[PDB]
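Everything below concerns the one structure shown next.
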Amino acid sequence: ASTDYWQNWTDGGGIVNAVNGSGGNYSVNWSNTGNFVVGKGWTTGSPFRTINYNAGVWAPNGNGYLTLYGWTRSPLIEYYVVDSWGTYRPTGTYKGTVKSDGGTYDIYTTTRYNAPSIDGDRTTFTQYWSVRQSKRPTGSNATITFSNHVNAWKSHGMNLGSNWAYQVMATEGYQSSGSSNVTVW
């Protein structure tokens, strides 16, 4: 599928050189950062979307995530399907596991409180996570069948909102440097 959304946000720390390339492709080179999130995808997310990607380069030096990323409202939820990472594998309140797309993922929730979100500088919300149990191979075509995550989350009582914001295949980092190159469809 064609992508129609470009995500490029930083808290102002370090230097993030995020380039919105042709088609579904983008690249990121970053250094000495705070927190930042970059990615390509869709303006309106869906719990039925299959996200395809090929990360030709996935070279975090320190803490970075290669992850599906998006939000809902009603209620406000930030969510992740983390396929790979750098030195830090994200975890939180442990819920259970789900199998999808040849991997096994642990399911977590975490709470942000007086934190920045799509709703403002100081807001409260839950984050929903699927985090692969081992770093996914990169450089070949990969699929995230998002519905399998949505359904597993629902079984553990984690309900997404009915108002869908953007939905992207993202590079996130925190206090790190690195590079990535990812094509999304």
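Here chain A follows Swiss-Prot for its numbers: 29-213, in order, are the residues you see.
Technique stated in the header: X-ray crystallography, 1.4 Å.
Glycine too: its Cβ is placed from the backbone N, Cα and C atoms.
Here is what Swiss-Prot says about this protein:
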- 29-213: domain 'GH11' (DOMAIN)
- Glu106 to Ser: Drastically reduced activity (MUTAGEN)
- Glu106: active site, nucleophile (ACT_SITE)
- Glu200 to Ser: Drastically reduced activity (MUTAGEN)
- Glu200: active site, proton donor (ACT_SITE)
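If you measure from the Cα atom of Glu200 (mutagenesis position) to that of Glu106 (mutagenesis position), you get 13 Å. Looking only at the mutagenesis positions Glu106, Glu200, the densest Cβ neighbourhood within 10 Å occurs at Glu200.
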